[PDB]
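I have placed the structure first, in the form of structure tokens, so that the comments after it can refer back to it.
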Amino acid sequence: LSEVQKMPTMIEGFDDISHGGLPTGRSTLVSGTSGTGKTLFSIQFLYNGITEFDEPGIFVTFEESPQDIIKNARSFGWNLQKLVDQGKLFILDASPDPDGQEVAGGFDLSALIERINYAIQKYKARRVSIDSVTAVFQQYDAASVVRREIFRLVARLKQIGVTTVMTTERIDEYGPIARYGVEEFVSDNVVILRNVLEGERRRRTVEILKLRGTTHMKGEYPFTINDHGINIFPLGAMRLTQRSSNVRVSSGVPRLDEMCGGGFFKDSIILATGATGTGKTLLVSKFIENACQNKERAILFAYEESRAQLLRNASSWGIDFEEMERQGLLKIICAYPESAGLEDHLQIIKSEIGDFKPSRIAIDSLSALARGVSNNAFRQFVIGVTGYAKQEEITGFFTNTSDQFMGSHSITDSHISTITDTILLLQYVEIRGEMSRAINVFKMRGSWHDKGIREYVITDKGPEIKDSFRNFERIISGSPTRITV
Amino acid sequence: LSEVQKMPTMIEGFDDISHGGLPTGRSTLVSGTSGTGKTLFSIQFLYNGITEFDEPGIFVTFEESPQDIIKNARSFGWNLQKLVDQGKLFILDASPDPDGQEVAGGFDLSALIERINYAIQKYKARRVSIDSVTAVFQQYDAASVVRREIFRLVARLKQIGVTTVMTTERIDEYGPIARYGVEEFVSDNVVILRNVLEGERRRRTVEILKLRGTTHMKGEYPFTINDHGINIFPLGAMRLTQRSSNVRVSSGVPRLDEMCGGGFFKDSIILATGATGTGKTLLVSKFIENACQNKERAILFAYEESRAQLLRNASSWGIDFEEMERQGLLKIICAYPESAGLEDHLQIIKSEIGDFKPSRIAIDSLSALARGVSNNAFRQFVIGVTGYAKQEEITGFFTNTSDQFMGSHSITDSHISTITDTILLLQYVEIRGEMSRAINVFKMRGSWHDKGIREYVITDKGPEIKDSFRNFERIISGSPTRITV
Amino acid sequence: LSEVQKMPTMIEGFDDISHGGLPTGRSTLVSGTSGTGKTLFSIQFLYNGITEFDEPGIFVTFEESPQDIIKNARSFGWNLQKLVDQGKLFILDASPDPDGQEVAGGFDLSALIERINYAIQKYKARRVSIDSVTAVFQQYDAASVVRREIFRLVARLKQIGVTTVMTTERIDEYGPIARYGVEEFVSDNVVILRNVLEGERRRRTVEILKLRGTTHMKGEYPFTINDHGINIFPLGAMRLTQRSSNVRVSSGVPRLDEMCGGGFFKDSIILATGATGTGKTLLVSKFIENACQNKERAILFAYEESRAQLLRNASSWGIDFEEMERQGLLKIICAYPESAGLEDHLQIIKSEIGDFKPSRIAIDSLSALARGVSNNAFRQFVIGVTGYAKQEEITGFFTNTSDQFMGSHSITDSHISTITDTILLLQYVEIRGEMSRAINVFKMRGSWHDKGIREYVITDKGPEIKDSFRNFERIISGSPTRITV
Ligand SMILES: Nc1ncnc2c1ncn2[C@@H]1O[C@H](COP(=O)(O)OP(=O)(O)OP(=O)(O)O)[C@@H](O)[C@H]1O
Ligand SMILES: Nc1ncnc2c1ncn2[C@@H]1O[C@H](COP(=O)(O)OP(=O)(O)OP(=O)(O)O)[C@@H](O)[C@H]1O
Ligand SMILES: Nc1ncnc2c1ncn2[C@@H]1O[C@H](COP(=O)(O)OP(=O)(O)OP(=O)(O)O)[C@@H](O)[C@H]1O
Ligand SMILES: Nc1ncnc2c1ncn2[C@@H]1O[C@H](COP(=O)(O)OP(=O)(O)O)[C@@H](O)[C@H]1O
Ligand SMILES: Nc1ncnc2c1ncn2[C@@H]1O[C@H](COP(=O)(O)OP(=O)(O)O)[C@@H](O)[C@H]1O
Ligand SMILES: Nc1ncnc2c1ncn2[C@@H]1O[C@H](COP(=O)(O)OP(=O)(O)O)[C@@H](O)[C@H]1O
Ligand SMILES: [Mg+2]
Ligand SMILES: [Mg+2]
Ligand SMILES: [Mg+2]
């Protein structure tokens, strides 16, 4: 008599991919291999319901004992025992009793359905989570029997009018959606949780395969499990709207600011690319030093150099990062790119930005984060970081180490130049057998910028941008040819 | 006694691939994994029949309850309850009753066939849709029994003379066409719906494998599910006929118009390619500004820069996009390439063009749309966009960011240059250690165009195209060599 | 009533990936193919418990006889017989007796559980290891029966309150986690041991798939089995904190030290890259000679040249490595890269550093170690070596043979330049048909360094760094062009 209403799950990123949550009064199928977060998803569904909408929830477990479920939920800061004592949550223990011997007859799904209905009526439950129906159906080896029993369960829960989340099982990550293969077709809604193993690394993704009668974002979306539960990131949080401003921000190098027409833009992304030793880290350090000298908070996400090495280099360049950190203006987060996946790094960056509320951020060596990851996943990560930084009106400074040290015919082999607003090209220039460096403002959207490929030297005082090689040809090749007069 | 007549389905793009629709008086097999749109296809078949030809339809469901089918159809704006009340549609509920216990004997297909025949005679039905015969046949584990029962059903429905759509099931996207493997050979017509997972993205494709006694377009064809149902796009809508005209349209840069022999052609595709920062977005902005200054509607499909960043850059270039939007002359659609698949982007572009009726369109950075997609799918998308724009007599301006910033030996690594009519090559030119830019009209079909590689500078007033580097060699390499006199 | 406490295993690297060990009072599933170290892991778990925390352990074996288990443990220096005699360890022999005939009834898991409970009560056991439950469950061909029995066992061991390690079985390295496929879902914790075969080489990795109610590091982590048991290396031991100092260390070439602004840094990584014959080994030899002349211990990890060939070349260069070794100041470890995997090489390097306590280390030809290994695994190895060296305040000198001998447009095709602090670029320079060499300090973090591409010749006295090619262009190409005056 009406359209397909949805019930928000309040799981970060799930409601966005599901376009409003799970459909109301229907059964949703959550399928995934071991460790994919099925139990976590089901528990978070009820917990969020109870906490945000005061909707009593029912949890049906067939393997994990209720005590173990409550003990598990605490790792996320969830006190399920408090909810149980308040009558808001009820954990229906349907696990086989050890004292109960094997039964040769078809397991009584009718008794379980009656118990669930009684619990729903008693606690006025609006949400139901069913843990590992596959444990129930393994006694039902036949696939037809399994489909019939799932159909009975879904139809009964539908007649009761409760929103249900059923966790099922799969052997392969990209094989059958569920074990028997009849689970994904009896359910109205199918959610797939994967733990893809790529490059000796586990990537967790969530996919909404079908929402009968409703639109949803298609494909796999990476998600992480942290102290707050499941955190899904829908493809860079789409576009949104961030009103870019003309406000200028200094780069810490006055000559570079002149080269940029008055410094960088506050709501812009700066990309300093070049070969190793070109001074990208020096520009990042001067950027952070300028940020903090103006009593503005900043963060330095490093991924190649340790904290102490950064400190030593900054001190050698006349920058006291220790005093900056003591003043509470600078927070240096360094970490090896491998230590965690790109989604984990994005979550850490978001959390640090939220806790510190910085005005500027400097990520060192995006190339380091691109190690051993597919170009598509890397691009998704950069989209996420850039969008999040622009949304908070945060000035971003990113560095990318070019793989070729001279003759580099591309700005970035990952092709992130299309996403950045300002591009600083740093390169070596062979001059009289000496390896001079050159800095050029390759790109600046919305601002005039010096086209000069200007020489600069690195001293104890920082970078000193000199004149341009106005008597040389093919500087870009790294090996220019000098012309008389 | 006659040839093989076909019954139109009126599903956008299906009748084209099927060369007139589904054959009349025969059973069509619609096979696909979970969430492929089998139920949607079957429902749309009957709904389109009833609404466009007043042909009563019969829907046979074995899992989804009739109430749920009616509730599902509303997401597409279809009021199936109205049709049921009018006697034009009948939903035959054949789902197993929960109160009915298991039956050890072969399920009575004869009773179902008799019920379907009675319904067809009562409602004078010309169309029939059968939902998940696989649910029926899972009780028939044996494949031979399944083939026999499908043969009986198809033969009976054929004797009745109704056009039937049967939805069947598969475990793998590219595995067996159906579960048992006997379904695709008893049916006269086989349609395969796939939800291929590639690059963490779901691509939906429809394939007509065989139409016994009729020709059909071969292979997979992408299709999307939106608020209007299934929308199939047959390989760029073939050729068609768009009478190109000699009418000229200004580019917003008078010197560029002179370089093009009087501006671009109205019914032509313009491709501005170059490295990052070369000013492709500037040319797009001037193009849109010229379009709107002449009181002509235009659309800007951006995929790298946000709306506000485009606004800021345009204002910095003396272009007021806000006033343009207020006047109803400009509509700016920006969106990340990942947010949706290429078919979805094509559908969005088509819908926006239809709703706005623009005279010009400007897509920013086709390269952004090529991220993480196969070259073939990208090429298909460009063919679609170019053909649709040319059909509506719309002038298209596309930008492609070259992956190499100097020495680019190709116009486009995706090789779309063969599809575009006008090509504007933008490149950096190293001159006296300064990174000057160069604009050249690489290509212009049906018009004389300046061969000069002309220098241009970007100011607050826009691009100023200066003279050509007439005293330099190897400009194209990016690092030219100057010659005296 | 409390959070999820964990029990340390004291297995090197396991507690780090598991974030504190195995959860207390729960069953952990250790699955892996033949030879993956399941039995070794289970035995080490109990042995470490007993030896470090005085926690009595119970070992349940179904195939390996207790005598054979004790005999096996001695290869790691573990005297399990001493623990058994002390009552700290009990090996419960549950293997089928040869005199016991086949049983058609379901094997009595209840009797085994009662025996285990009796043993736990008698020895006050806190840890339990179960060897090859799969041998038990093969008589239970049915997967449902297997899941039920595993559930009974886990629930009973949980009620007893002991931490349990259960070793299960798999046929494929990346196939089902366990044989039946029900083992990984009844267990609260799943650990996967793999012996991946890549390039005719076996790579052993450990993965913690899920720790219910606790966070853990995700993905595969390489581990080796040596005379001390399982040794896991969690992704380079994360970041840690190594306070870099400004202390300078001589390179053995005074002119090179001048080029580096006073020599290399003590807590830094030096990378000498160049074509074959450029003199990387000469720089390594002079580095070691300077290390030992100052009465400082050093190690030379070679991977291309034999010990005697290194001796001969050093003597030809006026360096007496034999006297250095006799004095106990130099230890030369040479070995073919293939002889062992990257994890094995890392373990050997760590062990040698620990036994010798060197002040400097010189690894010859990282490129040799990159032969036939994925770039990701190689990068992980370099991260490990660099981090370990920096942690011990050890100066590292690494050499990388460039694959291209002239025109090399990159420092390292493996792109390790981002990880190194000092980069010495060695290259050939064609001059008047003579193949002169050139040395340039490409990079030096935290120090001024000469930008000059200086010629050097190799004599019996070592390298003699001459002036720079100040009258030549395109030296970097290898084929420079001379200019008059
Ligand atoms: N506080 C936490 N922070 C981060 N990750 C956590 C946290 N608690 C649990 N996890 C992770 O979440 C996963 C838990 O999965 P969950 O129990 O929800 O279901 P599942 O793995 O889909 O199915 P199964 O019931 O077979 O375990 C584990 O792999 C664990 O690593
Ligand atoms: N209004 C809509 N707009 C866009 N997509 C929709 C809309 N309504 C439904 N969908 C999508 O269409 C799909 C519905 O598939 P459908 O029910 O027709 O059959 P099927 O997936 O082939 O088979 P099954 O019966 O197993 O679900 C879902 O995956 C859903 O995402
Ligand atoms: N002292 C040692 N040093 C190095 N490697 C060792 C040592 N002792 C044993 N190994 C290795 O450890 C492995 C022993 O594996 P383990 O017996 O622990 O269990 P598993 O291989 O997982 O299972 P299974 O019970 O089927 O053998 C062997 O492959 C052997 O090469
Ligand atoms: N005190 C100094 N004087 C002059 N140059 C220095 C000094 N300290 C460091 N440098 C230079 O700084 C360079 C490092 O720059 P950095 O920003 O770390 O490069 P990257 O592009 O890899 O981030 C060194 O290669 C060296 O040339
Ligand atoms: N006010 C201005 N004056 C001169 N140049 C400008 C001005 N604003 C922007 N630019 C130039 O515009 C360039 C951006 O051009 P754009 O069309 O966005 O490049 P793309 O080819 O990436 O689309 C900047 O790199 C800068 O050189
Ligand atoms: N006594 C010598 N006099 C001059 N040159 C020598 C002498 N002994 C060896 N060389 C030079 O040393 C080079 C080897 O340098 P080495 O460090 O082994 O190169 P790599 O970069 O491969 O490690 C030889 O190619 C040769 O040019
Ligand atoms: Mg750096
Ligand atoms: Mg652009
Ligand atoms: Mg060598």
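Numbering starts at 1 and runs along the chain as it is shown here.
The deposited model was determined using electron microscopy, 2.5 Å.
Cβ atoms here come from the backbone N, Cα and C positions, even for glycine.
Over in Swiss-Prot, the protein carries these features:
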- A:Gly57 to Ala (Swiss-Prot position 71): Lowers the amplitude and distords the waveform of the circadian rhythm (MUTAGEN)
- A:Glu63: active site, proton acceptor in CI (KaiC 1) (ACT_SITE)
- A:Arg201 to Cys (Swiss-Prot position 215): In kaiC3; shortens the period of the circadian rhythm to 16 hours and decreases the interaction with KaiA (MUTAGEN)
- A:276-282, A:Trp317, A:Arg437, A:443-445, A:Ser447, A:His449, A:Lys451: ATP 2 binding site (BINDING)
- A:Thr281, A:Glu304: Mg(2+) 2 binding site (BINDING)
- A:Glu304: active site, proton acceptor in CII (KaiC 2) (ACT_SITE)
- A:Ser417 to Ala (Swiss-Prot position 431): Increased phosphorylation in vivo, does not restore rhythmicity, hexamerizes and down-regulates operon. A single phosphorylated form occurs in vitro, accumulates in presence of KaiA, arrhythmic in vivo. Not dephosphorylated, even by KaiA (MUTAGEN)
- A:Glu430 to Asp (Swiss-Prot position 444): Constitutively hyperphosphorylated, insensitive to KaiA or KaiB (MUTAGEN)
- A:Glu473 to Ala (Swiss-Prot position 487): Constitutively phosphorylated (MUTAGEN)
Chain B neighbours, filtered from recorded positions A:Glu63, A:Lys280, A:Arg437, A:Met444, Cβ-Cβ distance under 8 Å: A:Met444
Subset of recorded positions A:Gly57, A:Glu63, A:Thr276, A:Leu282, A:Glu304, A:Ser447 within reach of chain C (CB-CB under 8 A): A:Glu63, A:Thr276, A:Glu304
Long-range Cβ environment of A:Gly57 (mutagenesis position), under 8 Å and at least 6 residues apart: A:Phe45, A:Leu46, A:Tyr47, A:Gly49, A:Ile50, A:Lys88, A:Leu89, A:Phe90, A:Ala125, A:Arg126, A:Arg127, A:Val128, A:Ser129
Cα separation, A:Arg437 (ATP 2 binding site) to A:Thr281 (Mg(2+) 2 binding site) (Å, whole number): 14
Recorded positions near ligand 4 among A:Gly57, A:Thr278, A:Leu282, A:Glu304, A:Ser417, A:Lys451 (Cβ under 6 Å): A:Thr278, A:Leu282
DSSP-derived structure type at A:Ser417 (mutagenesis position), helix or strand or else coil: helix
Length of the line joining the Cα atoms of A:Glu473 (mutagenesis position) and A:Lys451 (ATP 2 binding site), in Å: 15
Minimum Cα separation from A:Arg437 (ATP 2 binding site), reported as the residue among mutagenesis positions A:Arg201, A:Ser417, A:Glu430 that achieves it: A:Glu430
Under 8 Å by Cβ from A:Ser417 (mutagenesis position), same chain, sequence gap 6 or more: A:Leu271, A:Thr273, A:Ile411, A:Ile423, A:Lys443
Between A:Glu430 (mutagenesis position) and A:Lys451 (ATP 2 binding site): CA-CA distance (Å): 20
Proximal residue to A:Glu430 (mutagenesis position) among binding-site residues A:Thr276, A:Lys280, A:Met444 (C-alpha distance): A:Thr276
Rounded inter-Cα distance in Å - A:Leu282 (ATP 2 binding site), A:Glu304 (Mg(2+) 2 binding site): 14
Listed recorded positions with Cβ under 6 Å from ligand 5, out of A:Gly57, A:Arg201, A:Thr278, A:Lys280, A:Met444: A:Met444
Distance, A:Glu63 (active site, proton acceptor in CI (KaiC 1)) to A:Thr278 (ATP 2 binding site) (CA atoms, angstrom): 58
By Cα-Cα distance, the member of recorded positions A:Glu63, A:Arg201, A:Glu304 nearest A:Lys280 (ATP 2 binding site): A:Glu304
Candidate recorded positions A:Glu63, A:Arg201, A:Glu304, pick with smallest Cα gap to A:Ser447 (ATP 2 binding site): A:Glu304
Cβ neighbours within the same chain of A:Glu304 (Mg(2+) 2 binding site) - under 8 Å, at least six residues apart: A:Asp364, A:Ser365, A:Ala368
